[PDB]
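Worksheet: one structure, shown below.
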Amino acid sequence: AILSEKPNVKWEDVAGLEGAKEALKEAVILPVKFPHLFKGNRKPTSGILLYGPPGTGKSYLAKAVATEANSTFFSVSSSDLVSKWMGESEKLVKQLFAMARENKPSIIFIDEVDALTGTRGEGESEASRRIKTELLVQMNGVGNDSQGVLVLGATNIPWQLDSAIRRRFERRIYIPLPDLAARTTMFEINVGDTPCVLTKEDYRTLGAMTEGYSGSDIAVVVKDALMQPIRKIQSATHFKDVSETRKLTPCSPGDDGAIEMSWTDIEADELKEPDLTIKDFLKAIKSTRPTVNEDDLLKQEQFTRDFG
Amino acid sequence: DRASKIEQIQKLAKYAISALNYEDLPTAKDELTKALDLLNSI
Amino acid sequence: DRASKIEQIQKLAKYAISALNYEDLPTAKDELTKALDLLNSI
Amino acid sequence: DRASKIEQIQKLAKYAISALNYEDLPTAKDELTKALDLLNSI
Amino acid sequence: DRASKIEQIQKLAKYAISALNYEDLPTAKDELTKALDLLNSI
Ligand SMILES: Nc1ncnc2c1ncn2[C@@H]1O[C@H](COP(=O)(O)OP(=O)(O)O)[C@@H](O)[C@H]1O
């Protein structure tokens, strides 16, 4: 019913947007690095919102905060909060902040808080008023210990977020589209231990080709790339010996030593996988369109340009 | 023949595909041709 | 383009193959052609 | 102004830094300049 | 060098920023300069 994990993600694992990095290093690491500065008038931040386009790594950065936190890191989407009945929809919120205070010092993450806001009008009436009201009063209220726990909010739609919860998340941070060098870094990280074929400026050519992606877009073009030479091997007829005793690789029909066969025909190990090189990368770049839209970026520049 | 000629075009058009997987335009433009001519031979 | 043009020939040459599986010479002689012309467009 | 002019130089000098992270000397030599001129405008 | 020269400009342009946080125009106008000259030395 309630999940918890101490994950792996580090600050060096996160690539890009270092102002949010140092902001969370302050608001989270600074209670850890210097708790004795926070006394009396000087108090830590209680509500921090992250927002922007999808797939930019807000939950991943929350896991970076989790690993460098040493604290009971909760995290919840909307799916553990939607009303199926008429009142476990709200008592679970009460038990969430309750057990969050039980495991203090603690961090709470909520993903896509736009599914709980929007009191303007009377649409989504009982769930919005009851559940959102309990989020407000239970977040801070009569006798809530607002010290201790930290509420991390994520969304993709921050303008439909109500102004009261906007004030609850007292330190909000916009997360833009990243740049060339950070995506070069994420390429060089997500290739991992796989033997690549390219150089650093070739990854710069990749990041120049991929202007305006997200982190998930990088994760899936690297994922498809980790299908690409395997897709060469699973394809077509004809291999060929090259070079520790026999070693054959795929080659075009009719070539220097081109026997006709299938991978199935070929002996354990004595396969020579094609190298991993870019034409597969650029073909994967031509395969997939950027998912996100730019008028939504104009609205993020509207709310960011005002309230950011 | 024929039932086979129709089967060998596919055999060709496959090799051709397999060939473009190494950007080998030469082989391709050839097999994709030996094949077509043969579909006219049908 | 190109990286795609090379990918669309294969897309064609496949349909062509798939077509001969119903002996549909018409479609075939066409796709196997729209494809070839394009390999020359490369 | 001023309290802001002093704030916009930093805004510039940041972009400039961010720019060198792609070796983009062009942008850099420019922002690091639009900034300097402005520190003299102070 | 170079890979470092490009790294030292940033080092400069940071100090410069850090300096304006005390309104110290002197330091600033200098580091933001030692930096620029060096981006031309590139
Ligand atoms: N700035 C970043 N640095 C490193 N990895 C990132 C970054 N942004 C996104 N990613 C990668 O994208 C994946 C999914 O991102 P996610 O956290 O779902 O985005 P969202 O912000 O929408 O929650 C993560 O596994 C992460 O590795």
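Residue numbering in chain A adheres to Swiss-Prot, whereby the residues present occupy positions 122-364, 369-433 in order.
Quick check of the header: electron microscopy, 5.7 Å.
Yeah, the Cβs are placed from backbone N, Cα and C, and that goes for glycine too.
Long-range Cβ neighbours of A:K179 (mutagenesis position) (same chain, at least 6 residues apart, Cβ-Cβ under 8 Å): A:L171, A:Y172, A:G173, A:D232, A:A275, A:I296. Summarising the annotation, Swiss-Prot assigns ATP binding site to A:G173, A:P174, A:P175, A:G176, A:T177, A:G178, A:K179, A:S180.
Secondary structure at A:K179 (mutagenesis position), as computed by DSSP, is helix. Experimental mutagenesis at this site is recorded by Swiss-Prot as A:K179 to A, annotated: No ATP hydrolysis. Missorting of vacuolar proteins.
Here the residue is the original one, but Swiss-Prot notes a mutagenesis experiment at this spot, A:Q216 to A: Abolishes oligomerization. Residues within less than 8 Å, Cβ to Cβ, of A:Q216 (mutagenesis position) and separated from it by at least 6 positions along the same chain comprise A:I123.
Sequence-distant contacts (6 or more apart, same chain, Cβ under 8 Å) of A:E233 (mutagenesis position) comprise A:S198, A:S199, A:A275, A:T276, A:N277. Under the DSSP three-state reduction, A:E233 (mutagenesis position) is assigned to coil, being neither helix nor strand. Where Swiss-Prot documents A:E233 to Q as a mutagenesis experiment, the accompanying text is: Defective in ATP hydrolysis. Missorting of vacuolar proteins.
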Hey, for the ATP site built from A:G173, A:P174, A:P175, A:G176, A:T177, A:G178, A:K179, A:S180, who else sits with CB inside 8 A of the CB center?
A:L171, A:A275, A:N277, A:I296, A:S335, A:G336, A:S337
Taking the Cβ of A:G178 (ATP binding site) as the centre, count every other Cβ atom within 10 Å, in any protein chain shown.
26
Including all protein chains shown, what's the count of other C-beta atoms within 10 A of the C-beta of A:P174 (ATP binding site)?
18
Including all protein chains shown, what's the count of other C-beta atoms within 10 A of the C-beta of A:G173 (ATP binding site)?
24
Rank the binding-site residues A:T177, A:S180 by the number of other Cβ atoms within 10 Å of each Cβ and report the first-ranked residue.
A:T177
I'd like the Cβ neighbour count for A:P175 (ATP binding site), meaning other Cβ atoms within 10 Å of its Cβ, all protein chains included.
16
